[PDB]
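Q: This structure is in structure tokens; I'll ask about it shortly.
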Protein chains: 2
Amino acid sequence: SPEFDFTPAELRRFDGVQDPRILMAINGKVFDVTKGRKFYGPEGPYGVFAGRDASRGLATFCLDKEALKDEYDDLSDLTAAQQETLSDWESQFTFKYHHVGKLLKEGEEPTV
Amino acid sequence: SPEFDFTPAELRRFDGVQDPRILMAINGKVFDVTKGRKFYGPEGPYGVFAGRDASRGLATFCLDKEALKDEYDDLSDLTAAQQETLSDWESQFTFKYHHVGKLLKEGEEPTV
Ligand code: HEM
Ligand code: HEM
């Protein structure tokens, strides 16, 4: 929590459609990617990640919507390589976008 | 069959490892992608497609290995958009690589 922590269910409405803001989680961190609407908007190539935990899709290079989990995604089955890929993506989003807070894991308590 | 048609089981060994040749199917067409070993070899980024029907992975933009089907993949559940993507990929492989023959669908008889 630099600002506010979210559960996955709480993140869903921030998809650029139900709310003009687009939030997206990568490796436990929620980013404000509203300025990247060309990517994450409803007509964007990566719109499947809007309001979602994008970790598994980014880590495995998979845009298939049916591959996204609805609630909590335990990433413990990712390979070493997929985990390294996920970390690379996290670094890029950290550089480019505002970090809003944590995506809470199941049972994890909020901060601030 | 410009040369030879394959079932998915017959295609498997052409992965650059069990055989130096790498064959790959896209939208029912088998291509010789041996010259693209930098992509499809065992250390390549797209090695998951070597000796496989790559149609679903290319169409849905998904490199996740567990998403590949082992035998015949009925593509009838792809979306209109995924089908258009698959066609785009087919055009590119047609331009770049040698077309060997058909990937036989289940029950489909060989030609020549
Ligand atoms: C042939 C396949 C792909 C190609 C050639 C490609 C190419 C690109 C290019 C050129 C950019 C930069 C866009 C720009 O700055 O205008 C980009 C950004 C990006 N790509 Fe792709 N991509 C592909 C597939 C994928 C897949 C499968 C994923 C995720 C599962 C993905 C996720 C992303 C993300 C998250 C960005 C960052 C956009 C941002 O700056 O926030 N891409 N890609
Ligand atoms: C951020 C994600 C991605 C980026 C930036 C990206 C970028 C690229 C680039 C730059 C090339 C040309 C390589 C060269 O000519 O040296 C390429 C080729 C290719 N990409 Fe990706 N890619 C991404 C993800 C994917 C995914 C998810 C798939 C498939 C599911 C994919 C499939 C392919 C294929 C089949 C080629 C053709 C190689 C050939 O010429 O046979 N890519 N990509």
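Each position is counted from 1, following the chain as shown.
Just so you know, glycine gets a Cβ as well, placed from its N, Cα and C.
Heads up, here are the entries from Swiss-Prot:
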type: BINDING; residues: A:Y46; note: heme binding site
type: DOMAIN; residues: A:5-104; note: domain 'Cytochrome b5 heme-binding'
type: MUTAGEN; residues: A:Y46 to F (Swiss-Prot position 113); note: Abolishes interaction with CYP1A1 and CYP3A4
Q: Go ahead and report the DSSP secondary structure tallies for the domain 'Cytochrome b5 heme-binding' (A:5-104): helix first, then strand, then coil.
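A: Going by DSSP assignments, the domain 'Cytochrome b5 heme-binding' (A:5-104) contains 43 helix, 19 strand, 38 coil.
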Q: Give the sequence-ordered list of residues that share a chain with A:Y46 (mutagenesis position), lie 6 or more positions from it, and have CB atoms under 8 Å from its CB.
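A: Listed in sequence order, they are A:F39, A:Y40, A:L63.
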